[PDB]
Structure formats: C-alpha cells, structure tokens
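Participant: One structure is given below, represented as structure tokens, and several questions about it will come after.
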Amino acid sequence: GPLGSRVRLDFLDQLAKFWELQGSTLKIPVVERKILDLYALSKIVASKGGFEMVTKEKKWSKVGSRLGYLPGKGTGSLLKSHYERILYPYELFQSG
C-alpha cells in the first residue's frame, strides 16, 4: 500500500469542487518557489490545539519548518493567512 499523493489529490478535489459551487474558484498559491501544503498543514494545526492555541504559543513557525521552508523573513504569517482563508473555512463550512 504505497501512500504517495493519492489522498492529497482526492482531498483537493473536494475543496476545489465544493468551493467551485460557490464561484470562488480554488487557487493554490506558491510560496518559496514551492507548493503550499494543505492536508499536512491542517493536521499540524489541530495537533497544536485547533488554531488559536498555535497563535497563543506561537508554534506556527514549527508548522512551516516541518513542511520544508528555509529560515526566511516570516513564512509563518503567510501560512496562517493561507491556511485560514481557503482550507480552514472549508471545515467550518461543513461543520458550521
């Protein structure tokens, strides 16, 4: 059972399709000349305490570092905004 990127694509399909119904069109922003994670990023946030716990403790930096970002200016700020705008709202949409 080689778990490559099958689940990743399937997940994006739901988010891209669900949002498509609204008319916003899902867009994947590029950061550091690379693709911005979503599935993994979502898990890391929860493991920290949903989201607020991450900001309160400022553990957002660890989230991006785990992905594979080089110590730059402040990618953490981009991750928070990126996650809390398209991926985050997705869950709330269903659990709202």
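All positions are counted from 1 along the displayed chain.
Quick check of the header: solution NMR.
Yeah, the Cβs are placed from backbone N, Cα and C, and that goes for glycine too.
Copying in the features that Swiss-Prot gives for the protein in this structure:
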MUTAGEN   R33 to E (Swiss-Prot position 112)  Decreases DNA-binding
MUTAGEN   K73 to E (Swiss-Prot position 152)  Abolishes DNA-binding
MUTAGEN   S77 to D (Swiss-Prot position 156)  Decreases DNA-binding
MUTAGEN   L78 to E (Swiss-Prot position 157)  Decreases DNA-binding
Participant: I'd like the number of other C-beta atoms within 10 A of the C-beta of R33 (mutagenesis position), please.
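Facilitator: Its Cβ has 5 other Cβ atoms within 10 Å.
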Participant: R33 (mutagenesis position) to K73 (mutagenesis position): how many Å between their Cα atoms?
Facilitator: 15
Participant: Starting from the Cβ of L78 (mutagenesis position), draw a 10 Å sphere and report how many other Cβ atoms land inside it.
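Facilitator: Around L78 (mutagenesis position), other Cβ atoms within 10 Å: 17.
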Participant: Which number gives the other C-beta atoms within 10 angstroms of the C-beta of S77 (mutagenesis position), all protein chains shown included?
Facilitator: 12
Participant: Using a Cβ cut-off under 8 Å and a sequence separation of 6 or more, which residues in the same chain sit near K73 (mutagenesis position)?
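Facilitator: Long-range Cβ contacts: none.
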